[PDB]
Amino acid sequence: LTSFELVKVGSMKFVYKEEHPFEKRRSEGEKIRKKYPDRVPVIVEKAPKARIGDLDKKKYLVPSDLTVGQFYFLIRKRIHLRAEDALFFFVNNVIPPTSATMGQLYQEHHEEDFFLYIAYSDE
Amino acid sequence: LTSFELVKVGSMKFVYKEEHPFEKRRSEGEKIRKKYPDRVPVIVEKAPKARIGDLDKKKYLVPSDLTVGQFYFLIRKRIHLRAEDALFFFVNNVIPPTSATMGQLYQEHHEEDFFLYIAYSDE
Amino acid sequence: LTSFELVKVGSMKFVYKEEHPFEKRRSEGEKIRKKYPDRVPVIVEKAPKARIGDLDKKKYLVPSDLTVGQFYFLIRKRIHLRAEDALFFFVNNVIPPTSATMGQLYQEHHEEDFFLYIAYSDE
């Protein structure tokens, strides 16, 4: 292995889910989806061990046609990330395509409380 | 909604299409596609309300195998965008995948004047 | 063509393959894949004519679930690329999607010496 660079990169826990019982999360998610049917509610939290800054607001109401890439730029600005700093999103531990819409990701991956959960990391 | 960040992001009008009649655009597009069959002609214009700079040249003749991402970097340089500034492309209001080729996008979306139309924005 | 910007962008040769015979490369690749089945061995080299810097280490042992995009950021750091500088990866002359995993790319494109070959360029 001496001639190789060994690259080192599931333990995600959303504090929103730790702090608030499922039934209360679902009551909120259902109210939002009924009132704003063209938008999707998203919880965005930092992955453990990520040395990147913590995001100030975790709850977003996003137009369904907004892409991952457009949302990346919004989140980058909120964290005040420098251009040289990396940011990756994970939905159920998988990085989505940058051109996927938030509506598509919500339809495919929202949990039964009607939220889409996104983790972010710098690696 | 107080605990949510409400994210706010079809009205695109290409001045190339406003200024030049369809028949003249098509005559030009057909001549280009006949003379340069391995290239695609592309019109690139800024979306309304985008506070980003206006692009100096709007007409591009692009190798069919060039990707969206390679073209992004070219356009970023022409606008003199800083690395922290965002740039998104839209074809018929949809952001294409970064690894799609311009030839694929042309085949799927060129208009009957034989041009591919790309709008760009900072959001 | 006067009103058009003519955009100008297969000749790739991996020095790893020039310097080391196939049988020796394969012996190494097979040993690595047996010992580290959840990782993939990757050779990363600069494309000809690319004015970008040369990469210091060419051999990487990568987790199979790491994405192209995560690997991009690693390679960008090793080259000391500024944020305004472009970097593109090519596997058999094709830029892969940023959300593809290295395991997927390896399964689809590894050569019979059990290495995945990636070229990089600034255009």
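Start at 1 and count along the chain as shown; that gives each residue its number.
Quick check of the header: X-ray crystallography, 1.3 Å.
Quick reminder: no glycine exception, Cβ is built from N, Cα and C everywhere.
In Swiss-Prot this protein carries:
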- A:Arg78 to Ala (Swiss-Prot position 67): No effect on interaction with TECPR2 (MUTAGEN)
Give me the long-range Cβ neighbours of A:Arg78 (mutagenesis position): same chain, 6+ apart, Cβ under 8 Å, in sequence order. A:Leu55, A:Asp56, A:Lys57
Looking at the ends of the gap, A:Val9 and A:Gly10, with 3 residues missing, what is their Cα separation in Å? 12
